[PDB]
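What follows is a short report on a single structure.
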Amino acid sequence: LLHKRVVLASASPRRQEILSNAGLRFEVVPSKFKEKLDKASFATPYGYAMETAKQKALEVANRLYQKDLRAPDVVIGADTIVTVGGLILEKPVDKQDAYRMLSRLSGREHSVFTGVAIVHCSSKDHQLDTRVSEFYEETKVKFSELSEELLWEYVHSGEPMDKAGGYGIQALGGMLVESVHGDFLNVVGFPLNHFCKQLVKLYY
């Protein structure tokens, strides 16, 4: 990917930070894909997460190409969801949504899935040809038993707001999270090691 034009189709500071720290050079072009798919339409939550990442990356790829007639080399999409007792949780709409999510998660183990779509693009015959490679990573996370007081403490901080399931493992989310099991970068927002393995598959 060194001398290729790479587009990260995500406004997430946490995803950007992970890719930058890994040494990747990329431009940030957030997706306008605002349709959210029917969760019931997918056999698995990770199927849902991948398709969502694919659609965001394809939206960006086509939009860029339509704009200046330049096929971006690679467009990366990602979508992180939480599942607990069979329900998919995404980002909280407001603080009250956040509290409900965290109550649900309290004292339980849940899964975090990040679906990733790597889209290779080229232009031929006045159209964008896209080749999509799709993968996901699952990490299990355990919450300790949260009190009404801690719950509202964390909600009022605002930390829940930009995060799947309304929490993070990194800061004052540390008071909520008892343990993580698998790839921790996947929980932050991007499964870096899996991505790197995917690039090896695609280029070798």
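All chain A residue numbers match Swiss-Prot; in order, they span 10-213.
Heads up, the Cβ atoms here are built off N, Cα and C, so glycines get one too.
DSSP assigns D88 (active site, proton acceptor) to a strand in the three-state reduction. The active site, proton acceptor annotation in Swiss-Prot covers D88.
Looking at Swiss-Prot, the entry for mutagenesis of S19 to A says: Loss of pyrophosphatase activity. Remark: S19 (mutagenesis position) has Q25, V37, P39, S40, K65, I85, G86, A87 as non-local neighbours, by Cβ distance under 8 Å and separation of at least 6 in sequence.
Quoted from Swiss-Prot for the published mutagenesis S21 to A: Loss of pyrophosphatase activity. Reduced to three states, the DSSP call for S21 (mutagenesis position) is coil. Within 10 Å of the C-beta of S21 (mutagenesis position) we count 18 further C-beta atoms, all protein chains included.
Per Swiss-Prot, mutagenesis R23 to A is noted as: Decrease in pyrophosphatase activity. Within 10 Å of the C-beta of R23 (mutagenesis position) there are 18 other C-beta atoms, taking all protein chains into account.
Non-local contacts of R24 (mutagenesis position) by the CB criterion (under 8 A, 6+ apart in sequence, same chain) comprise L17, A87, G198, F199. What Swiss-Prot says about the mutagenesis result for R24 to A is this: Loss of pyrophosphatase activity.
Here the residue is the original one, but Swiss-Prot notes a mutagenesis experiment at this spot, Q179 to E: Strong decrease in pyrophosphatase activity. The Cβ of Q179 (mutagenesis position) has 14 other Cβ atoms within 10 Å, all protein chains considered. Annotation note: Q179 (mutagenesis position) sits in a coil segment as assigned by DSSP.
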C-alpha of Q179 (mutagenesis position) to C-alpha of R23 (mutagenesis position): distance in Å?
11
Counting every protein chain present, what is the number of Cβ atoms, excluding its own, within 10 Å of the Cβ of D88 (active site, proton acceptor)?
29
